[PDB]
Structure formats: structure tokens, C-alpha cells
Amino acid sequence: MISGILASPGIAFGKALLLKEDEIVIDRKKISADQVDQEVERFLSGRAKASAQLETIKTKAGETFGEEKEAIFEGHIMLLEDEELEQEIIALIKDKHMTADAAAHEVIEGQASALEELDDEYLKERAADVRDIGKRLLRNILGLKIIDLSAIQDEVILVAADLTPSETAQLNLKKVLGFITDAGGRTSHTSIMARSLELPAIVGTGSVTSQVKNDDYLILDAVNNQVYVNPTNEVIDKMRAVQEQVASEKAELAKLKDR
């Protein structure tokens, strides 16, 4: 009964790939002047990584969708390498004895919160794009593990509460079989992918992430706008024939030569 908004029609079979995230724990402990010097190297040299990460993703955005998307990630690096937000972070770590994780979170706490005080969905939706830049920066300071979605080797379905341009900029469109997310969809960056690529997808799933686990066997219908979870062979075998009869009845468009 999973009623979504249906992005594009089509039918695909594959295992559920649930993208879960480990909650990050920030340490609010005060360090000693003997560990402050290390925070700067962890942050200074750390930025060497975050700068290299987004940079590497920046080229994937231009080599995957094309140039016009590089300008968006190009400014996202300027904000991260901002010499101004740099002096403020440093000072805090040294003046408030804050950890690069805590101090870095403070600045990012006002950049996102301050944009929420604006009355414009454009600068606001930027708040979500800005927080995403801090999240990665945090996982880099703690060297936390990063989810490598651009390294899939088995064809499966993609399930997630929602995906940000970055994830979509590095996603692999050669091993993915479809995109399923519970995001309103009105103007969800996901839909724009499913629409320009005409591939089949759904976005208003709502709580499928609370009904499916990863590895779960699913079947996307994108015809009746419905997803089947753990279906009996009777329904699979029965659809496999009719279903493929559609792709073949579609290849009947290849037969659009009789006319």
C-alpha cells in the first residue's frame, strides 16, 4: 500500500540497499594547552582531506552530470576554505579550549541556524546544503568511516530517507537499478535525476525506510505506483511473464515498423 508520487513508470527487481548512518558523538571535554597544538594539525591537515574529498566529488559532479554542476560544488569549497571561518574556528579551539569537533560544530551551528532565520526557501534549502558540508568535515576529523556508494559491485535498489546533491553527484548510474526515497518529491533533487534520466523511481514513499531493511528482496512496479515486499513466487513467476511481456510489448514499439 506504499503510495508514493511515482517519478517515472517502469518495473525492476533487486535487493534493498538501506543507507543507514551512525550518529556522530561530539566531545564537549576541555583539552589542555598540550593537546591544543594537535587540534590545529588535526584541523589544518584535516582540511587537507576534506578539501581533497569535496574536490574529488566536484569532478565527479562535472564528469557525471556535466559542468553546470561544478559551479555549485566550487563555491561549497570556498565556504569550507573560507579564511574567515578559519580564523574563527582556530581562535575558539585556542581561546575556549574547544575540540576541533566541538568548535567546528559551533560555527556550523550558526551558519545553518542563521539561514533558518531568513524568509526565503532558497537561502534556507542552502542551510541543509551547508550542514552537509559540516557533517563531512566532522567525519574527517574523527576519521569516521565514510559510506562508499560509488563502489557498488552488485546491482541492487537504492533506498534512503533522502539524498543530497553530493551523494547524487558521486552515485553510480551503471550499477544502480532505481532510486527509492521518502522525500516529498515536489522539487526533490532525486526526482530531477529520475526525470532527466527518465529512469523509474518514487519519492513520496514516506516510511519505507521504517518497513524495509537492507538485503530485503523487493520488486518495484512503478505502474500501479506500489512496491511489493517479500512477494511469493506465485506473484513473481506470474509477473515475470506478463511483466516482461510489457518490455516485449514495448519492443513492439521497436516493431513500430509495421506502421
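Each residue's number is its place along the chain shown, starting with 1.
Structure method, as recorded: solution NMR.
Cβ atoms here come from the backbone N, Cα and C positions, even for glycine.
As annotated by Swiss-Prot, active site, tele-phosphohistidine intermediate applies to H189. Where Swiss-Prot documents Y122 to F as a mutagenesis experiment, the accompanying text is: Is not detected in polar clusters. Is completely diffused throughout the cytoplasm. Does not affect function in sugar uptake or interaction with TmaR.
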Residue pair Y122 (mutagenesis position), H189 (active site, tele-phosphohistidine intermediate) - Cα distance, angstrom, rounded: 14
Tertiary neighbours of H189 (active site, tele-phosphohistidine intermediate) (same chain, Cβ under 8 Å, six or more apart): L163, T164, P165, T168
Conformational class of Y122 (mutagenesis position) under the three-state DSSP mapping: helix
Other CB atoms within 10 A, centred on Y122 (mutagenesis position): 8
